[PDB]
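So the structure is just underneath, and the comments pick up after that.
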Amino acid sequence: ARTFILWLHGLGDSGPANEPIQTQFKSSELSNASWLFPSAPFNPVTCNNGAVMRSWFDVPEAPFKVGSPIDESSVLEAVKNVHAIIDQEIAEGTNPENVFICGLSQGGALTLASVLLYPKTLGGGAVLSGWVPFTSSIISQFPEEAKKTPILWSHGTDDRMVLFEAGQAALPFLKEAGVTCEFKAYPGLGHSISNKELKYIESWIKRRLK
């Protein structure tokens, strides 16, 4: 049926600059999927000394480690924007289980926050080199259906922008929240997208579609 894939770009990037990602998804099963690459608003970014750029939410510190500070309210503002996109596409007849949210880096952190806060079960969330953008205080607000959405987390072991330990820290967080997560480590990969990483995400989406 109709598949919808929302891709969330990283810090300072844009939607149109990442639309060629869909050319790497060459399978026949995803060929009819509808992709959307939105662009974040221009916001000041604290880890860049308040410089304005396309940013989903404020990043207080980078490189991101376990225990690096976060701006939780700023993330929830971005979640509202993502949820309006999902709300609209569901209100146009897409089955929520056919909706997939994927994101790189800051867009990965937004993918995680948007999926765990959406009132309905979605097809899945694919996090590429993301981080947990809020504290455990938010776990109590995760809707019941949202905890059934499968999460695929991909992270590079050599990443020094978002430390690999920060991606590892997402697993105890997600287990405490009652969320299923497949963690896929990529040896020698840094803070970037590899083609084998994307192919594994395509295969993962295909199996979720069953």
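Numbering, chain A: per Swiss-Prot, residues 2-211 in sequence.
For this deposited structure, the header notes the method as X-ray crystallography, 2.1 Å.
Just so it is clear, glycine is given a Cβ too, placed from its N, Cα and C backbone atoms.
Listed in Swiss-Prot is the mutagenesis experiment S106 to A, annotated as follows: Loss of catalytic activity. Sequence annotations record features per position, and here Swiss-Prot assigns active site, charge relay system to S106, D160, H192. For the mutagenesis result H192 to A, the note given in Swiss-Prot is Loss of catalytic activity.
Here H192 (mutagenesis position) is positioned 5 angstrom away from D160 (active site, charge relay system), judged by their C-alpha atoms.
In this view, the densest Cβ surroundings among the recorded positions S106, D160, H192 belong to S106, judged by other Cβ atoms lying within 10 Å. The two recorded residues, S106 (mutagenesis position) and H192 (mutagenesis position), have Cα atoms 8 Å apart. Secondary structure at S106 (mutagenesis position), taken from DSSP and collapsed to helix, strand or coil, is coil.
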